[PDB]
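Here is the structure we will look at.
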Amino acid sequence: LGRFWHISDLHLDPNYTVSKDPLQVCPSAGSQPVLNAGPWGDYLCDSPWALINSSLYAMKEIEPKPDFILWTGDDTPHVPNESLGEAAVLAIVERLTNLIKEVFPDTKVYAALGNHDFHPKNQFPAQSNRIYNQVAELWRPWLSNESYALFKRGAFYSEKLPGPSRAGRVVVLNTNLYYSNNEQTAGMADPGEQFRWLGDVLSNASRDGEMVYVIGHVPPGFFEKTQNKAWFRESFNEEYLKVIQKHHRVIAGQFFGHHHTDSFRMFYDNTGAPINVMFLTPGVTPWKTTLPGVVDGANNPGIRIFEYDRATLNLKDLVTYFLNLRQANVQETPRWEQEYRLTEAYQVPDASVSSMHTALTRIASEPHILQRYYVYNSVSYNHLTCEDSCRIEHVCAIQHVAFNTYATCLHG
Ligand SMILES: *[C@@H]1O[C@H](CO)[C@@H](O)[C@H](O)[C@H]1NC(C)=O
Ligand SMILES: [Zn+2]
């Protein structure tokens, strides 16, 4: 039984300070007063360095020897571009990289850039640039030579699983190329030829008898905390769905972030059969989001471990851990606790496609399972009841990655 960590959306705020001025605690809160900020963070702020360091050492305490770590980006704070140049972005990425290397010196990391890991934010080019080159240098110890060249060109690559094993491969995507706010790829059908490349990779895996873990930052489909918010341009969404529908037999799981909230996405074929599942891991940052439509969109800091079969890559379980920031901010040393274990939370035998489909049906049909899922969705920050509209938003987001099916589900 192997284990691997998944962390995402650390969103370091370099300027977080416990200030008596509510408006000078953290630039990531904008003009929102931050009253009684604590040393481990604030729900209105991105992560202080203390919080990120705490998350890494909590991972080390819980499991110091993972098979590997998946890290899906977003290292910089939610601030105006003018406050955050390219040098600062690269320095922040390097500092988080070096922290992971120092806490887990000998552990392979599969790292994907998040939409904030660029200057200007979200403007990911479909070609090589200074940031891709420097980050390729930073992550070079985890990259094969082919992966190094590929990352320099488009920040995507495919790496063997650690050790001698030829079971399994991790495909690291740069899905920031598909975010609608990315003007660098507007008018591009297959930016960086990623989709084509991905198809080839998956084909090779089927030829070679490998299973694949696909990771990326920005997921296809919709954001469960509001209605009709998708990140991918529609054509990119459709292409990603086509890729999954063709190659689901070699994909043992998908792992993404960018929501900061805990949810999952099911993929179905045209017969209704469940064919794949994507796990949206929560963020370390607790930052209350400024996205229109979302109310009280903060979360507790979360980290996640997966238990998997090394021979087959079958996902056996996941365990999500969290820091109750309200409690941690009055304590000498913050202690992370198990938030939940998937199989226990949803009464399913594993984290496979069938099990995740069962979990979705339970969420959609049983009020206490829906409430359990909803509390975990904010990493146990928001304990209010998920009523009918909330239920529909979450069920439709989980069940429908396609635009048309999601909207029709929303009609309900
Ligand atoms: C990071 O956390 C570890 C473990 O709690 C602690 O020993 C160390 O002092 C922390 N480092 C910083 C810079 O806060
Ligand atoms: Zn993001």
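The residue numbers of chain A are those assigned by Swiss-Prot, with the residues present covering 20-431 sequentially.
Determined via X-ray crystallography, 2.0 Å.
A Cβ is built for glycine as well, from the same backbone N, Cα and C atoms used for every other residue.
Neighbours of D93 (Zn(2+) 1 binding site), defined as other CB atoms within 10 A of its CB across all chains, total 29. Positions annotated as Zn(2+) 1 binding site by Swiss-Prot: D28, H30, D93, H279.
Sequence-distant contacts of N134 (Zn(2+) 2 binding site), defined by Cβ-Cβ distance under 8 angstroms and a gap of at least six in the same chain, are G92, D93, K140, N141, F143, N195, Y198, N200, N201, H236, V237, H277. Secondary structure from DSSP puts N134 (Zn(2+) 2 binding site) in coil. Taken from Swiss-Prot, the feature Zn(2+) 2 binding site applies to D93, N134, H236, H277.
Looking at Swiss-Prot, the entry for mutagenesis of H135 to A says: Reduced phosphodiesterase activity. Decreases inhibition of innate immune responses. Its Cβ placed at the centre, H135 (mutagenesis position) has 24 other Cβ atoms within 10 Å.
Residues from the binding-site residues list (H30, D93, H277, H279) with a C-beta closer than 6 Å to any atom of ligand 2: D93, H277. The number of other Cβ atoms within 10 Å of the Cβ belonging to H279 (Zn(2+) 1 binding site), over all protein chains shown, comes to 27.
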